[PDB]
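J.: My structure is below; once you've seen it, I'll send some questions.
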Amino acid sequence: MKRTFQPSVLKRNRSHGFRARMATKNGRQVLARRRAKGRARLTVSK
Amino acid sequence: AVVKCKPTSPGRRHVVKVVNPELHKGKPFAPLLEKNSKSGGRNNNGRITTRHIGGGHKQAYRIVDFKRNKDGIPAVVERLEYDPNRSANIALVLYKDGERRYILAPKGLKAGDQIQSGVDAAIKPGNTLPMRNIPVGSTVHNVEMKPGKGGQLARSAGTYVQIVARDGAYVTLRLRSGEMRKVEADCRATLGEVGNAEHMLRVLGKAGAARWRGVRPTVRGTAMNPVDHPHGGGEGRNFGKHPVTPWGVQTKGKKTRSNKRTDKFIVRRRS
RNA sequence: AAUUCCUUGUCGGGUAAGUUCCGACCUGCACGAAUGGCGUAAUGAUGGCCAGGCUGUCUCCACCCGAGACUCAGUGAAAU
RNA sequence: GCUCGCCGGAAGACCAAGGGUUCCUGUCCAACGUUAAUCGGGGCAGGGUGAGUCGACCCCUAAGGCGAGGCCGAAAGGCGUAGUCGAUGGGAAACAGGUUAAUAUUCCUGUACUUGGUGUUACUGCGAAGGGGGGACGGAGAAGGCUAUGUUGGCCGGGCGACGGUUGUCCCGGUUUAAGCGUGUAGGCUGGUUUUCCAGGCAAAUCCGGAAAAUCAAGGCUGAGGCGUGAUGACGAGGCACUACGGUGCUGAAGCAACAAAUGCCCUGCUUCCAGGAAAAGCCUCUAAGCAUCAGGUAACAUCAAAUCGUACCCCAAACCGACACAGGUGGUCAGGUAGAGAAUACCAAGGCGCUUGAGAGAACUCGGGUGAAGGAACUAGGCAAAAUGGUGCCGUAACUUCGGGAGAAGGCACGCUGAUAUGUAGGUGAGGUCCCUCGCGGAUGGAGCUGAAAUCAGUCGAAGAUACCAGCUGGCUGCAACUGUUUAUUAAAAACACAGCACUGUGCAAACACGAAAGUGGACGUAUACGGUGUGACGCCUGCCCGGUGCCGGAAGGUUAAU
RNA sequence: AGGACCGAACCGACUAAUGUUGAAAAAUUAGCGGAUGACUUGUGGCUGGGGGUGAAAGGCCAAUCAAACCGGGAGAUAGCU
RNA sequence: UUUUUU
RNA sequence: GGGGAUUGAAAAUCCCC
RNA sequence: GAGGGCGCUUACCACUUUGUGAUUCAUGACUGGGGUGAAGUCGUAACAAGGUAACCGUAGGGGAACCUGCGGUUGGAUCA
Ligand SMILES: [Mg+2]
Ligand SMILES: [Mg+2]
Ligand SMILES: [Mg+2]
Ligand SMILES: [Mg+2]
Ligand SMILES: [Mg+2]
Ligand SMILES: [Mg+2]
Ligand SMILES: [Mg+2]
Ligand SMILES: [Mg+2]
Ligand SMILES: [Mg+2]
Ligand SMILES: [Mg+2]
Ligand SMILES: [Mg+2]
Ligand SMILES: [Mg+2]
Ligand SMILES: [Mg+2]
Ligand SMILES: [Mg+2]
Ligand SMILES: [Mg+2]
Ligand SMILES: [Mg+2]
Ligand SMILES: [Mg+2]
Ligand SMILES: [Mg+2]
Ligand SMILES: [Mg+2]
Ligand SMILES: [Mg+2]
Ligand SMILES: [Mg+2]
Ligand SMILES: [Mg+2]
Ligand SMILES: [Mg+2]
Ligand SMILES: [Mg+2]
Ligand SMILES: [Mg+2]
Ligand SMILES: [Mg+2]
Ligand SMILES: [Mg+2]
Ligand SMILES: [Mg+2]
Ligand SMILES: [Mg+2]
Ligand SMILES: [Mg+2]
Ligand SMILES: [Mg+2]
Ligand SMILES: [Mg+2]
Ligand SMILES: [Mg+2]
Ligand SMILES: [Mg+2]
Ligand SMILES: [Mg+2]
Ligand SMILES: [Mg+2]
Ligand SMILES: [Mg+2]
Ligand SMILES: [Mg+2]
Ligand SMILES: [Mg+2]
Ligand SMILES: [Mg+2]
Ligand SMILES: [Mg+2]
Ligand SMILES: [Mg+2]
Ligand SMILES: [Mg+2]
Ligand SMILES: [Mg+2]
Ligand SMILES: [Mg+2]
Ligand SMILES: [Mg+2]
Ligand SMILES: [Mg+2]
Ligand SMILES: [Mg+2]
Ligand SMILES: [Mg+2]
């Protein structure tokens, strides 16, 4: 049956993308957090 | 003219159309158009702010001259169209100076007729005129509220405001609603009864008509569950409530009317 | 009676026999006018009831055609 | 490699989204693969995607998003102006063939098109973030024209039968060709041109609009397809050669017509209806500030340019979302033959496949089927499930009825093949010839050839001719609900929600109501024949009494009563 | 002409059997409703947690919804086992 | 307002 | 209900229980 | 042999059968009214100016006769 993950890179970037993260006090705070944890992939790219 | 529909099928059996031949057929006068775009009844925060609004045919807007200036320049109403954004009908007018405009559509309307607005202006059905210069007793179209603004009273299929007395520099009007209200007298106002009036008599006949008119269904409070609307619940039907608005706001005679800032102008409230 | 406890109410009809059905009464435990009343052609994967056709639904099973079950080889679980 | 079988509006083939090297070749098999594996969408190498014209970038805007200044707001920030982004929509251009192990509208052959820069040569008022036009728009329905496509014959090459017959009314196949360029048709729309004048188009205009006359009847847009050309070629059965038996060279026949024919196209049309149907740019033109030998503008020819990114492969799936090589899920495009009403269905074509454990046996039992003596609802909570009906044409069809309906009620008769009327009819298509002509993609007259139901009569085979697949069971009483609809994704589809209709009630516009401590914004670019609230819930006949209590409206004289 | 009739596609989900350490964390098979409309569907946009959205079932809001998920207060508290 | 049968 | 008035006599009606 | 009979076959058609309708008689729980019945109950509408003149048509209401509404008639009494 129709599962819940219908991929789409346009939305993907739009909703959780780097610039969208960066476009708000709180998004920015997310990157801070992950950079601080030393994550290897802040956001998801190419 | 209104028509019954034969019952060749339920959801037609109760239909009653209101077909007007003397209307234009096909596209309207392009340059007097502009976008519209529905809303959903939803805010600029995206929240539904008026319920029951959504869907319905596409709808392009006609400009429609409400202020009615062009003083001195007559015009000759080329035709009568259908506007989708109002119960009122429409009149493509054309001025001697070679300028076209949309005007409401008095009870005489008719293409061929001559129109004119301004202090001069002969009192004739469909003409505009500051009320200072309009026999007390006359019946009058779309009425301005502040001289100059645009006209706002009696814009609807069949409406009309009778002037009742003009003592002072103010006029006193008998609105359609029945309230009596003073107005600046230097306020413009068109002659006659607003067009159509057969409107009242339509029937729709089936849910769809309303759907394709922009009206979603209304669900009764009492159908819901308490958590939803102040009514609702009880094992089967029930009520025992004190008829209120889904926001606990009391109903059935509460007026809500609250100005003070425009009290003066109300001479006698509707009954 | 989507309302009726007593209740399978009583008479009528239907059946060889009918706590359901339909028709009546009305003694309405505890119907009733937009908490709408009472009708209503048509519509309904809607509830109840009857009749024709039809049949393994059944008296009462039987035979047959295939996929497993069974033996061989390879792989190889689970609940407890 | 020879058979057999399955899908064939897919189980084929293309694109997107998504994946992301899975593509090709080698080579290896531990592990991955429900077995083995030598094989793999596994391991390891190596190879592989070539664009002015396909796509994106790009110009242009939608919903909506961001937003200098700005308004708001304890802080954070919220909202918005100019603007600036945003495609799912608008905007210049390439076709056919051939080739690789794997890329091609990208390479090669052939043959085109687009718009810019520079030049030269003639001809000339050109010029805006602006004005006007255009772009630029719904649904339903109805034919006409046509193509894609197919059938038959003609044509060409090949054939003369494993078993009686088969040199003819016999068998098999092939019978294909693009854009572009030329013509401008079927057919759709609209009268043309000239001069004068103006309170409109934020400025102006030679544009549009409006008004005056004058003067011609034929004038201009638009347009499938056909015909020609492109093609002197490409393609093409089959040959003849080499073969490292995979294939590589060279060669090449006919290459037409009649009929049928779309859900494609003319048709962004037409007729008609109401619920009345994006924006902006490109584009045509108008002028403004401007340049007035210039510069720009038009045209033909020559030349330069057309970047960058994408381009393998899987695609209704073993490569995507489903933990798996999972019977699930997944948007668009194509649409052959016989029979059909058909995109149903059954058999086939092209193409793709037999579902990655097999071999035997031929118990109970379970699953999925087939037939069934007599009986025929006895079954069971209930006819659940089975069984039965099942096309078309014609005759025929009750109560009730809101006069549509109920009806497909019910119930009957006919249904194959052959012959005849008629070696193939009514119909359809329509070529010669003849003439006419404002001259041809013309008209008329012509009926050859092609194609073709339906009926009746007569005959005939079987048990049976809507002979399979497909394909309503029908009827009588009654509850509820008017009706189509909506619903508890996943135990409830209904008598629940909804609903057209009715009623009460609020709201006079800076509305009531709602979102928001605001600004802002929905209501609404609406304005009481409108908008909210609540209740009822088609239609028919109707809707009684009660205002004590509770809620609500109106009312102040007095009594009581807050801050102060 | 029609929320018209029959019926594929397509949208739904009325009955039954199988499945129920399934092929499947809701399907398959046979029948079933709708099927020019209150139809269906691609892409993109908006609405956010006592908030949305809801032809209202307390339904739906990433396999859960009588108040989502993630992190923190946090070793909540637990006269209970 | 009523005033039994013949 | 009883009593009287009033009726031709009832009922109604008035006065005394 | 000709002819004929039997047989077989075709037509017409009596029984008979299916479907669905028309009509008519009897019949029916229950139910509406009508008619009849020496002295029941309740009121007393009409007949007289019947104590609100009556009646007809018609619509709502009411234990009942009847009441009320609207037009018409006089087949109405009083010097109104
Ligand atoms: Mg409503
Ligand atoms: Mg409920
Ligand atoms: Mg309950
Ligand atoms: Mg109740
Ligand atoms: Mg029985
Ligand atoms: Mg009963
Ligand atoms: Mg009432
Ligand atoms: Mg009730
Ligand atoms: Mg009801
Ligand atoms: Mg339904
Ligand atoms: Mg292995
Ligand atoms: Mg491979
Ligand atoms: Mg590999
Ligand atoms: Mg700022
Ligand atoms: Mg903003
Ligand atoms: Mg842009
Ligand atoms: Mg796009
Ligand atoms: Mg390939
Ligand atoms: Mg040049
Ligand atoms: Mg423009
Ligand atoms: Mg053709
Ligand atoms: Mg032979
Ligand atoms: Mg042939
Ligand atoms: Mg490719
Ligand atoms: Mg497999
Ligand atoms: Mg699969
Ligand atoms: Mg099929
Ligand atoms: Mg049997
Ligand atoms: Mg039984
Ligand atoms: Mg039994
Ligand atoms: Mg059944
Ligand atoms: Mg069956
Ligand atoms: Mg019942
Ligand atoms: Mg219903
Ligand atoms: Mg469910
Ligand atoms: Mg269900
Ligand atoms: Mg309303
Ligand atoms: Mg209701
Ligand atoms: Mg329909
Ligand atoms: Mg199914
Ligand atoms: Mg259907
Ligand atoms: Mg969930
Ligand atoms: Mg938590
Ligand atoms: Mg703590
Ligand atoms: Mg703890
Ligand atoms: Mg009788
Ligand atoms: Mg009397
Ligand atoms: Mg009287
Ligand atoms: Mg009277």
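Heads up, chain B uses Swiss-Prot numbers, so what you see runs 2-272.
When the header is checked for method, it gives X-ray crystallography, 3.7 Å.
Cβ coordinates are placed from backbone N, Cα and C, and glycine is handled just like the others.
Copied straight from Swiss-Prot:
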MUTAGEN   B:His230 to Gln  Loss of peptidyltransferase activity in reconstituted ribosomes. No change in rRNA binding or assembly into ribosomes
J.: Neighbour count, 10 Å Cβ-Cβ cut-off, for B:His230 (mutagenesis position): what number do you get?
T.: 19
J.: Determine, from DSSP, whether B:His230 (mutagenesis position) sits in helix, strand or coil.
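T.: In the DSSP reduction, B:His230 (mutagenesis position) maps to coil.
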